[PDB]
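Asks: Handing you a structure now.
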Amino acid sequence: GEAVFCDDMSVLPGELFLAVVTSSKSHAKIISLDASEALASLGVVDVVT
Amino acid sequence: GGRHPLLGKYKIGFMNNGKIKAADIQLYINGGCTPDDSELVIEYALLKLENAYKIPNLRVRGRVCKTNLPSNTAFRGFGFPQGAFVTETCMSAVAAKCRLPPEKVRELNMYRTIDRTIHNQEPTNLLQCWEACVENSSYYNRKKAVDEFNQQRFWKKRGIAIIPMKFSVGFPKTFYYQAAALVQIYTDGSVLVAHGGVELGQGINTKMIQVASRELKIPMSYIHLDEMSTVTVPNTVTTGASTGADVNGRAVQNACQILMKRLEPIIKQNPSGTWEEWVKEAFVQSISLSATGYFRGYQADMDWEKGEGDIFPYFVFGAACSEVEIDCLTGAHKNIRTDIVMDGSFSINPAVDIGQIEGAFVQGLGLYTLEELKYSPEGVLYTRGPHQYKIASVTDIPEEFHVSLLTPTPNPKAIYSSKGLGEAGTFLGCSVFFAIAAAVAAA
Amino acid sequence: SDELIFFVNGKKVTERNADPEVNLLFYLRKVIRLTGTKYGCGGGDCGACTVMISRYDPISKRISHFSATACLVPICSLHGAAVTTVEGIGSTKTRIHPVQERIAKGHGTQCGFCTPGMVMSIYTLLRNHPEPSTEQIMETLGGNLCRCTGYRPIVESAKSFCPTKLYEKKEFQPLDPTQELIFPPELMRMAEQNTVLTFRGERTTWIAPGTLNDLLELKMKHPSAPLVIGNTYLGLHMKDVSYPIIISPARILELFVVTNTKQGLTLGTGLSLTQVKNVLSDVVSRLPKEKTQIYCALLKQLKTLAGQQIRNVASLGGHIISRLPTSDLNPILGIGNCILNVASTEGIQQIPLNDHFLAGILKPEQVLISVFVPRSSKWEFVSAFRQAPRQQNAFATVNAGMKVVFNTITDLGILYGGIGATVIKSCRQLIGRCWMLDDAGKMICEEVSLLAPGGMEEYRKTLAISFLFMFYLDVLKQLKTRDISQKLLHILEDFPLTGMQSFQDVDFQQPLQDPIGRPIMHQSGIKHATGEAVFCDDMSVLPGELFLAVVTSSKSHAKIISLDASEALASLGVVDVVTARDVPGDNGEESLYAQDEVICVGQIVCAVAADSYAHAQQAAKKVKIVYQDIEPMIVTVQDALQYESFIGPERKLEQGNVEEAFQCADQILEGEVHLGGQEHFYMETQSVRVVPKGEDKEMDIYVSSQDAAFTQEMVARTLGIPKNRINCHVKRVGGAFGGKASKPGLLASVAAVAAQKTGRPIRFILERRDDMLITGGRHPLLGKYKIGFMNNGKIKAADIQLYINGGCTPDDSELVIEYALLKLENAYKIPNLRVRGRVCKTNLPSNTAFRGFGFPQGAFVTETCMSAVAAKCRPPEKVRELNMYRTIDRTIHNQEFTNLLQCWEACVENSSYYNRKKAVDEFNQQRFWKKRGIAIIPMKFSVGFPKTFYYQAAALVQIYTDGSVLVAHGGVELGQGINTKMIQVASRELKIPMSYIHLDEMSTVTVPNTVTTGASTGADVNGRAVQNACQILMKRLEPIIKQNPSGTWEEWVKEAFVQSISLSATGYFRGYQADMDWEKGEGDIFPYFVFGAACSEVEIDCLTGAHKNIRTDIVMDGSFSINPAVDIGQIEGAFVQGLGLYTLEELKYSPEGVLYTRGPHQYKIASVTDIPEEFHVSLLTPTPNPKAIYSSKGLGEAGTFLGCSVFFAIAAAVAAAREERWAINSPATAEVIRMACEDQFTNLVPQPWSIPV
Ligand SMILES: Cc1cc2nc3c(=O)[nH]c(=O)nc-3n(C[C@H](O)[C@H](O)[C@H](O)COP(=O)(O)OP(=O)(O)OC[C@H]3O[C@@H](n4cnc5c(N)ncnc54)[C@H](O)[C@@H]3O)c2cc1C
Ligand SMILES: Nc1nc2c(c(=O)[nH]1)N[C@H]1C(S)=C(S)[C@@H](COP(=O)(O)O)O[C@H]1N2
Ligand SMILES: Nc1nc2c(c(=O)[nH]1)N[C@H]1C(S)=C(S)[C@@H](COP(=O)(O)O)O[C@H]1N2
Ligand code: MOS
Ligand code: FES
Ligand code: FES
Ligand code: NA
Ligand code: NA
């Protein structure tokens, strides 16, 4: 367990963790994209589009 | 995404003795919603689907039909396990219609003399692997026991299958083959290697050390490798097409040679000294101990309009004989024995390569027997995870698994007459498929 | 309560767990992680940590903006204020501020470590006065220190803010004062109820009350608790005292009161010293001059006391209660019959501030609420006096306070500072005496003689009287002016407070985008001004990363009987204590960790690795170890000669026959000169971080060094692992000047092993006081000479003998003495010359390289002969151009091949030497108690290591397929701009714009087996390596630029790749041929020579010994500089280091060789007001030097020796003094000079703490 893979690296002060929301539809226009709840959620720093 | 599903449409004109005279085969593959490596897949599946067989009159067409599914990309075998499987579905189909034995129909249409691929590129120890496989497996003896078993058993049946294989390796353009290295020698005698390949578990890093050990003639332990980085080797190419260590092997070899030649005068004034004394004196005498290597790549080119060209530097020949027992009542089956002969030709690391074959064989196995992806009418992925996506476990692989490399043989093109076996094993899994297929028939 | 609330850069910081001990500077860097503002000491002396604090006064409605030292600012005192750091006013990520721009493009920046503090010392000034005068610019800068640039390019950039070429002034952005950050309104509402705030730490609780009742209450309940406002005292004194309770009277209004009414001025305790300044100027200006005698005395003292930062925080109260022995304000406050208004929980009270209030007088339970200082009666006079190593920002050697009331003497009183352990009959005898001096001189002389550390008694007593005189005349003047030789009248005129850089331009035909010869700004220049440059310490702390502290030998030479650290290991958050038995392999001819004995008074004996540096500092101080002194003990070189203790053999150089030439010589001269040592004083103290990559013993090391390779092996040999396991990185260094060559390799190893046993990353950063102790500096040098000369000045023979104190380990010593000997001849042909030198070793810290590497030391002795001989004969420059080289000639080691004369000639012109010397001579005829001197010194320097392989160098240049290039070489950026140059080079040979090219760092991963960045050859050797990499590559694109000869660099590379042409290439330089054979005493070492010369001029104050540097001119052969702006900076800077070595900088040791002067507070480097206020530099017309790349010439160390022009400028003043009424020792300080000029006063007492080494 001494082999450091990618995730095994220490977290740096300030290092952030990423999660992505994906299309639940096969082929579709995107009428509305509201993330207002997200940005406010606990310990979120930014939503990127 | 993953490997490209593939629908095959074929017409086989054959003679009554099994020899196939003509084949008009048509391939399509679901590429998903973006190009990615798709187009190169269908190019490749087409080039290689002929496999080990000379069909004197053969037309094959293929197009990448795109859909609203996630974007598909490369996968061990890159189009060959997909396209080859269709041509094998003809040899057993024809053998069926004839009522002739499968391996009989297979060694009728298999290459004999020096010949040419469907793209006009041009010896053959393919037969050797086949022959050796026919022996090491005792194919004819066991097929007998199988036949008997089928006469004793009704609600249960067995099947045995032996499949030939002519695979090949490498990208379809010269510049895709280039590779680099930067080898460093510090004044304490320790060496730091660094190249363009990337360790994925197939042991590139290990090999480059083996190489560095030859050309510097110091023990592997003097040599060390940190990582791959764009700081040390600029403008590199993906680690793929089973050529990883062929190309980098050459780059690293080039770096070592260049260096050694620089220590030439140093190993003359003290011809019996130690590697350590040499380097210290190199430094004191202003000889540079920083050197970079490079490999322009193997000449390869293809012209799709004329439909002919020389792409692959060499070929990998192999074959496998697998055997199974299916439970006619539930559909389940167990893999009993499997034998594999594969032309490795002076492997650079017998333990590494053998591992490649063993592994790649199982991925092959899962593709044809166990692994399933399923989508709803509107193309949403049902099977998301291990709980629903079943890869082979310890109890799925043939409990008697033998692998053997053909006696070493010249392949002067590649470094040290080696041969990249990375993707090789995959196609040979369909031996378990056609092992199963014959059980069903007998049922 | 409990929640600490303040704003950083307009962002709201709210700290729920505040610790009364953490200061702002730690908070910014370690917790908010704004690494922009940095610490280079901690004494509040260097301003390197300057920030700006803004305060809203709700009662006044005012928004104040003042600068402060963050290292001393307790975050617990920021509640409700705002803080702005360097990355608050601008950054390349958004947009940069005019101040950050003009400082970078104007080249007010080299190493970049001192810059954020300059920016913020200037910004502040703008926020207050957007169109500032110069007197204000000088006030705001008085408190920033720089060791590289010389202050010229910085000052000049500041000056740009009011009403050939190195940069383009016209492209600067304009200042829009209304564009700045807007004081946070949250803080405004917050300032409009009153209730106690209390913060609890690990060891200390901070209580700040909101009413005087509660303050008085806490004092009585906690009479031990100190009252902290400035913390410019508790900050220092505390460091190892810790208080369980601290009180902040800040919020108490009754302590900030100023009532000017009627018969006296009443000042509240809390008023800062800035606030006292402004209030005392407002009052003195609206009052008659008979009533303001003492206000103008305080004013006179306040103007030079510390810098702006410190006066902005230091309190009137704090200043008084702490009664420093050398306080400048106390000695006058007390001689004016001032009054302290104190209040305890019992009641009001007033105690006088009299001569003995400064005992060895407030009760423990009372607080100072304000001081009453009365207007001056019509017939009384008061006067302040002062003497300091530098005009401002440094304590008085001795200061005085004096008063009289009449011309018969009705009353009298005098308070001194700098002699008694505190501020200390003779005046009482003088009541009724007419205005008596000669009498009072004898009286004061015996008196002060009766009433410590510091040494130099003679000088301190001489000043004490010298101020008597000054007071004598100061008052006789007001007496004649109310109802007197001119030669006397001068002494009452004090010295106030203090160029064109020229080069040949670049060829008309040379394209814009070829940057060679072009004054390109230091590529990191802007980043230096924005605080984006990541130095070593600026790196984030990794989870688990540990901090290192080391305990060092407090004895010079001793066995180590017992070493007990049991308390340590147990102390809070310590993870391990590492000793000599923890070194896995080799431990060092010098040892990382002391074994058995200790051989020097700074040797590290062990190290403790805690989870915080504070936890490691306060643990290491509780390690116990006992010594058994080992007599024999060797410190002075004069010792190491008796005990015949040396390093390496004697080295001798001879030409001609000195024994025979001595008889045919008209005159003979014998004597000796001593030279002081010197501390590098890089602003970035030694720093390293060791970080296990967690596998195969591999590890990254980010170190502040001049030699990363050395470090590399020094660690792999300590741990016993292959070089290939440790990758050593260095992106930049905050200064070096040689002191980071050997040392960091050792200190890295010390930490390397701590990382072994702990099994984790170790961060090892030395505080300055330790840095000055552990790492040593330049080799002091004693000179013994015999000069046979003729009556006309021509020197026929010289038998000169050098020794240098090398310390307790070899290091680079032996190479120093070799070098000092080779170069000491300088510009002079002494037809018969013998010179010998040996490195005598002692029990002092190990000395190492320093800019000039032996030449400023040895050259100074030969110059001491030219002026000695000139003296015996009765003009200096005449004797100098008699013995100067003429034709093609040979050095004392037989090497051959002169536009030295040109520099001299040109210097004789550009300075108008002969015209000014005339004015000087006249001045000396007009002036007695003051004298001037002028001096012009030639110089033949040279460069490079003494063996061919030492010159090699490498590079690895990379070209990606988008056209961008990544360079990497063996040199290391220390602020002299190697990195910048290598880009200029890469630009020539690839013929792409600099902007296409980029350089990351130096690393042993990319360029193996490198040599230290030294001997002034850095860019010569690497310049060649990088050139070689580019060429090799271009040649490979040859066919590609033919098939498309008119294409774009971008299309070329893409096609190179597609056609299998390698874009990865390495360069190499075998080095310049150099060899030396010490037995035959001859060889060719240096590839070329650097010729130059300087003319400086000064005015010394015969009464105090002080002096100001008036003008200085420098001509130096640069010969097609590669970057006129870079080189000129080198010369300007290196000149000032030279200056400090010969005039200001002092190291002092006790008889047993312990280092007295540990830090900025005691170690004085040149500040803005020390350098010659008129400073001109010019490179001689370009001239072929085909050996070096592009006919360039390394000017790194050049300027240093040329400082002694100020030395010999001073030396001639002294003579002219003594004449109307030798061989001077290197540091010619206020002491030495004052004594040199002997008068009625110096004849009163004749003559330990310090021994010159
Ligand atoms: C770089 C530097 C240069 C300097 N140069 C000079 C110089 O040239 N000449 C010179 O004379 N001085 C000089 N000083 C000294 C400086 O003036 C003092 O540090 C300052 O006056 C003390 O104020 P403070 O509030 O910081 O004291 P603090 O550190 O806050 O504390 C002073 C002491 O007095 C007590 N105290 C504080 N306030 C009160 C109160 N209201 N009532 C009762 N007790 C109180 C505290 O308990 C504490 O023990 C220098 C200082 C520095 C850092
Ligand atoms: N363990 C392991 N083996 C592996 C792979 C991998 O990802 N992991 N990739 C396969 C594929 S798709 C390729 S192209 C080859 C690459 O072999 P080379 O890098 O030696 O050319 O490794 C093969 N074997
Ligand atoms: N700003 C700055 N100037 C400096 C130094 C430094 O570290 N910073 N080092 C000095 C010393 S001792 C040397 S040897 C040279 C090194 O520069 P080079 O590599 O161009 O010779 O810069 C000199 N001037
Ligand atoms: O050689 Mo520079 O470190 S005195
Ligand atoms: S760090 Fe605050 S002045 Fe040196
Ligand atoms: S630039 Fe000011 S210290 Fe280097
Ligand atoms: Na695709
Ligand atoms: Na030494």
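Residue numbering in chain B adheres to Swiss-Prot, whereby the residues present occupy positions 842-963, 966-1286 in order.
Every residue gets a Cβ built from N, Cα and C, even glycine.
The following feature annotations were taken from Swiss-Prot:
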MUTAGEN   B:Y885 to M  Slightly decreases substrate affinity but no effect on activity with smaller substrates like benzaldehyde or phthalazine. Increases catalytic efficiency with bulkier substrates like phenanthridine or more charged substrates like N1-methylnicotinamide
MUTAGEN   B:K889 to H  No effect on substrate affinity but decreases catalytic efficiency for smaller substrates like benzaldehyde or phthalazine. Increases substrate affinity and activity for bulkier substrates like phenanthridine
MUTAGEN   B:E1266 to Q  Loss of activity with different N-heterocyclic compounds as substrates. 60% reduction of activity with benzaldehyde
ACT_SITE  B:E1266  active site, proton acceptor
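Please situate the listed features within the shown structure.
Replies: DSSP assigns B:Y885 (mutagenesis position) to a helix. Annotation for B:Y885 (mutagenesis position): spatial neighbours B:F919, B:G920, B:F921, B:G924, criterion Cβ-Cβ under 8 Å with sequence separation of six or more.
Note on B:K889 (mutagenesis position): other Cβ atoms within 10 Å of its Cβ, all shown chains, come to 27.
Counting only same-chain residues at least 6 apart in sequence, those with a Cβ under 8 Å from the Cβ of B:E1266 (mutagenesis position) are B:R917, B:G918, B:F919, B:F921, B:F1010, B:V1012, B:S1085, B:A1203.
According to DSSP, B:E1266 (mutagenesis position) sits in a coil region rather than a helix or strand.
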Asks: Quick one: which of the mutagenesis positions (B:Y885, B:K889, B:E1266) have their CB closer than 6 Å to ligand 8?
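Replies: With ligand 8 as the reference and 6 Å as the Cβ limit, the list is empty: none.
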